[PDB]
2 protein chains.
Amino acid sequence: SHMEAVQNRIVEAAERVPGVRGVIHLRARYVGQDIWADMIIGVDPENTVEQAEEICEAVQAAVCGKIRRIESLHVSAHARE
Amino acid sequence: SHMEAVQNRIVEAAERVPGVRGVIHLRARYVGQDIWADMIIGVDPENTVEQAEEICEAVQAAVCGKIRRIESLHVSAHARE
């Protein structure tokens, strides 16, 4: 499928950012030819809130840099393991 | 452009393989929804022919693994620098 391919690229890109423990949730949708996405990543529970927010920002930068059709990407974090 | 995006992904993927000194040539075309491509990479002139052929095979694996719509990719090598 069309959107399977883009979603697999998003997940892959996110999972390669240091401190990501899996993609918990990804909602990606077409707005014209652009993708708008919302994502939840897992992080180490003992990371600080400041570190988890840095990880989110690094995921946003990595994913947006690799998948050019993404025009909006909201990343938040949840404790995992 | 449509094909600019895929071609930039191909080049980027190739350039991240150890021993690639630039993409010299890339011809990529649609055959239905699949891409068929031919590429020339630069390599160190003092690599052996056996090493250059390993690099080509590594580029083929890397690019094909990252860009799922590619169904044929022919890689050869030319001395660069």
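Numbers run from 1 along the shown chain.
Looks like X-ray crystallography, 2.0 Å, at least that's what the header says.
Each residue, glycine too, has its Cβ placed from N, Cα and C.
Here Swiss-Prot flags B:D38, B:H74 as Fe cation 1 binding site. Under the three-state DSSP scheme, B:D38 (Fe cation 1 binding site) falls in the strand class. Sequence-distant contacts of B:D38 (Fe cation 1 binding site), defined by Cβ-Cβ distance under 8 angstroms and a gap of at least six in the same chain, are B:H25, B:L26, B:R27, B:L73, B:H74.
Under the heading of mutagenesis, Swiss-Prot lists B:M39 to L (Swiss-Prot position 250) and annotates it as follows: CTD behaves like wild-type.
A C-beta separation below 8 Å, combined with a sequence spacing of at least six in one chain, links B:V49 (mutagenesis position) to none of the other residues. In Swiss-Prot, a published mutagenesis experiment is listed as B:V49 to R (Swiss-Prot position 260), annotated Loss of magnetic response, still stabilizes MamB, CTD dimerizes, binds cations, dimer interface is tighter and twisted.
While the structure shown retains the original residue, Swiss-Prot records the mutagenesis experiment B:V49 to G (Swiss-Prot position 260) with this note: Nearly wild-type magnetic response.
One mutagenesis experiment named in Swiss-Prot is B:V49 to P (Swiss-Prot position 260), and its note says CTD dimerizes, binds fewer cations. Loss of magnetic response, still stabilizes MamB. B:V49 (mutagenesis position) falls within a helical segment according to DSSP.
In Swiss-Prot, a mutagenesis experiment is listed as B:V49 to W (Swiss-Prot position 260), annotated with the note Significantly reduced magnetic response, many fewer, much smaller magnetite crystals formed, still stabilizes MamB, CTD dimerizes, binds fewer cations.
What Swiss-Prot notes for the published mutagenesis of B:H74 to A (Swiss-Prot position 285) is this: Wild-type magnetic response, no change in magnetite crystal size, number or shape.
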